[PDB]
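Participant: Shown below is the structure under consideration.
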Amino acid sequence: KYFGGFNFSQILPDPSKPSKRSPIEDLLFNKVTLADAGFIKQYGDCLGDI
Amino acid sequence: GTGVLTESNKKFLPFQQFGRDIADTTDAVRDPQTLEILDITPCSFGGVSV
Amino acid sequence: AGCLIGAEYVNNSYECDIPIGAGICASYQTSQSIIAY
Ligand SMILES: *[C@@H]1O[C@H](CO)[C@@H](O)[C@H](O)[C@H]1NC(C)=O
């Protein structure tokens, strides 16, 4: 990863994390407090005092 | 009403009979005989696709 | 996306034509039936 002196480690994917996302993508993925998008409730989680 | 009745752990205040939720739909009820507070949940569903 | 009945999951990978959802997507391929990959 020697690109003539430029340092792309911030945008290139990070293999260590289980999600192969670069640190900037992780940051801006944690910032957005998105809702639930198509989970499989199984109807058991739905019933309860949640 | 139609649905599955289940043991709600939540506690009513003695003088009011049954609970609700966001909509004005019954979400809990006190059994007349043993005075038990119950959950209510419509049976599972979801559209099919071919 | 949900429980699908009638298709065999295959450990291969193809650019696909019938999207099912969340990455999985079925097709018709070989003794010839519907696969899901
Ligand atoms: C490149 O950036 C990474 C992450 O900030 C840093 O750990 C590393 O020391 C930098 N290396 C260079 C080429 O300066």
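Sequence positions for chain B are given in Swiss-Prot numbering; the residues included correspond to 548-597, in order.
Here the Cβ of each residue, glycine as well, is placed from N, Cα and C on the backbone.
In case it helps, Swiss-Prot gives these features for our protein:
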| type | residues | note |
| --- | --- | --- |
| VARIANT | B:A570 to D | In strain: Alpha/B.1.1.7 |
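Can you tell me where each of these features sits in the structure?
Facilitator: Here the Cβ of B:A570 (variant position) has 7 other Cβ atoms within 10 Å, regardless of which shown protein chain they belong to.
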Participant: What does DSSP say about B:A570 (variant position): helix, strand or coil?
Facilitator: coil
